[PDB]
Each structure stands twice: as C-alpha cells, then as structure tokens.
Amino acid sequence: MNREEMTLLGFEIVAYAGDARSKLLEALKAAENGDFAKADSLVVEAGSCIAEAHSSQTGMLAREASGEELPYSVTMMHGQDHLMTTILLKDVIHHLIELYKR
Amino acid sequence: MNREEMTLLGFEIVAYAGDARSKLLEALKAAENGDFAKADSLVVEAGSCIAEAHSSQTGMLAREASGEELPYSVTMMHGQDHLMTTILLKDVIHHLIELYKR
Amino acid sequence: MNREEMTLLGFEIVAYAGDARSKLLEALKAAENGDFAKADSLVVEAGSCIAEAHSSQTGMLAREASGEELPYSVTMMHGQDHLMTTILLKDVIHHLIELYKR
Ligand SMILES: [Mg+2]
C-alpha cells in the first residue's frame with residue numbers, strides 16, 4: 001500500500017488503542033476504589049477494542065513476510081506504540097486488580 | 001526533514017526518556033522501602049522529563065498527516081519506544097506505589 | 001543491509017522477546033499462586049533471552065549513529081516493540097512479585 005493508506009490506518013489504531021488504554025486505566029482506578037465489578041467490566045470492554053485493532057497487525061506482518069514492501073509511516077509507528085504498550089497493560093492488568101483485590 | 005535531523009531528535013528523546021525512566025525506577029525502589037515521600041517527588045520529576053521528550057510527537061504526526069514525508073530513523077524509532085514504554089510506566093506507577101503504601 | 005536482511009533480524013528479535021515475555025507472564029502466574037521459587041527461576045531465564053536480543057539492539061543503533069543507512073522493516077519495528085515492552089516488564093516484575101510476596 002502507499003504512505004497515505006498506512007497513515008490513515010495508523011490513525012485508526014491510535015484511536016482504538018487510545019480508547020482501550022483509557023478504559024484499562026479507568027479499570028485500575030475502579031479497582032483502587034474497591035469497585036471490582038466495574039474494573040472487570042471495563043477490562044472486558046477494552047479487550048474488544050484491542051482485538052479489533054490487533055488482527056490487522058497480523059495481516060500486515062504476514063504481508064511483509066510474504067514479500068510485500070510496506071511504506072514507513074510515523075503515524076503507523078506511533079499507533080503500534082500505543083497498541084503494544086496497551087496490550088502489555090492488558091496482559092498484566094489481572095494481577096494489578098488481584099493485588100488490589102487482596 | 002532529513003534522516004540526520006530525525007536521528008538527532010531521536011537522541012534527544014532518548015536522553016529525556018532515559019532520565020524519566022531512571023527516576024520512575026528509583027521511585028519504585030523508594031516505595032518498596034517505605035520512602036513514599038521520596039517516591040512521590042521522584043514521580044513528579046519524571047513527568048517533566050517526559051513533557052520534554054513528548055513535545056515533538058504531535059508535530060511529527062501533523063507534518064505527515066498534512067502530506068509531508070518524514071524519513072525513517074532507527075534512533076527515532078527507538079526513542080519513541082523509550083518514550084512510550086516510559087509513559088506507560090508513568091501511567092501505572094501510582095498503583096504500584098499505592099499497593100506498596102497499603 | 002537490505003530490507004530482507006532487516007526483516008530476518010526482526011524475526012530473531014520477535015522470537016527472543018516473545019519467549020522472554022511468556023516466561024515473565026508465567027512468572028507472574030507462579031507468584032500469584034505463591035510459587036515464588038518458580039517465579040524467580042523464570043525471571044532469571046527470561047533475562048538470558050532479553051540479553052541476547054538487547055545486545056543485538058545496541059549494535060544496530062550504533063550502526064546508524066556511525067552514518068549507516070538502515071532499511072525500514074515492519075517486522076523489525078514490531079520486534080522492537082515486543083523487546084521494549086518486554087524489557088519494561090522485566091524491569092518492573094520484581095516489584096510485582098514482591099507485592100504478591102507481601
Ligand atoms: Mg515503536
């Protein structure tokens with residue numbers, strides 16, 4: 001694809017990763033305040049946002065693997081940063097809630 | 001801009017991010033040892049280094065969004081990784097301190 | 001080097017970081033269940049893999065700093081995201097284990 005397509009998709013990712021990010025942090029706030037029902041609900045919601053903007057990552061990487069030359073985009077790079085850090089938080093949040101739960 | 005400018009800006013972001021991270025880690029060591037006061041101040045200090053490194057971020061996105069082709073730089077990419085991972089630490093640090101403060 | 005070469009090194013980075021990440025997450029599961037000796041074991045193993053990927057990172061950045069032009073690769077940008085998020089987790093894991101240990 002061209003640079004402009006990569007930039008727009010990067011923006012989509014920045015949007016969804018950003019949304020998932022706020023939900024996960026709000027979940028941490030809820031857990032801090034002993035409101036675990038809300039904490040869990042929020043995490044479950046953040047999960048969908050991530051799954052959506054994530055499955056696109058796979059197809060993108062597979063294309064380069066199979067010979068496609070993908071153009072550089074600072075926006076795409078930025079979206080991936082948002083996505084990957086948010087995913088790490090998602091992968092570790094259960095323990096944070098659990099620690100607040102104990 | 002040229003690759004040289006991107007690289008140098010990258011070094012700049014790495015320096016600020018690096019210091020922000022060291023302080024956040026140091027803040028953790030403090031909270032672990034009960035020095036919550038030292039931990040809190042350190043967290044505030046970290047935020048300033050982050051504000052600096054984070055500065056150019058929006059501008060870069062805007063330039064590319066308006067149709068400007070920004071050069072690829074490993075150093076810049078690495079700086080962005082440092083910044084973004086450090087910002088996540090900053091976003092979570094409060095809960096790790098609180099859990100230590102309970 | 002060419003893009004293909006950059007992509008191959010990136011795959012290597014993803015392998016080391018992905019493996020390290022699963023050990024660190026497994027280390028978290030262990031600590032959660034009170035198996036602290038297992039937790040430390042995994043963290044020590046993960047560090048070995050991280051050391052191999054991180055060392056490779058240093059050389060690359062240095063190559064650009066010395067004037068060398070390196071090709072952009074989505075896989076390398078992805079491997080770096082994996083490595084960088086994994087290094088953050090490794091730097092913060094001790095405090096998570098300790099919190100479960102308290
Ligand atoms: Mg990145």
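Looks like X-ray crystallography, 2.3 Å, at least that's what the header says.
Every residue, even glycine, has its Cβ placed from backbone N, Cα and C.
The domain 'PTS EIIA type-3' annotation in Swiss-Prot covers B:4-102 and rests on sequence analysis.
Packing around B:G18 (mutagenesis position) is summarised by its Cβ count: 16 other Cβ atoms lie within 10 angstroms of its Cβ, all protein chains included. Under mutagenesis, Swiss-Prot gives B:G18 to E with this note: No activity.
In three-state terms derived from DSSP, B:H78 (active site, tele-phosphohistidine intermediate) belongs to a helical segment. Residues or ranges marked as active site, tele-phosphohistidine intermediate in Swiss-Prot (evidence: a curator's inference): B:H78.
Of all Cβ atoms in the protein chains displayed, 27 besides its own lie within 10 Å of the Cβ of B:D81 (Mg(2+) binding site). Swiss-Prot lists B:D81 with the feature Mg(2+) binding site.
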Three-state composition of the domain 'PTS EIIA type-3' (B:4-102), taking helix and strand from DSSP: 85 helix, 0 strand, 14 coil
Long-range Cβ environment of B:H78 (active site, tele-phosphohistidine intermediate), under 8 Å and at least 6 residues apart: B:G10, B:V14
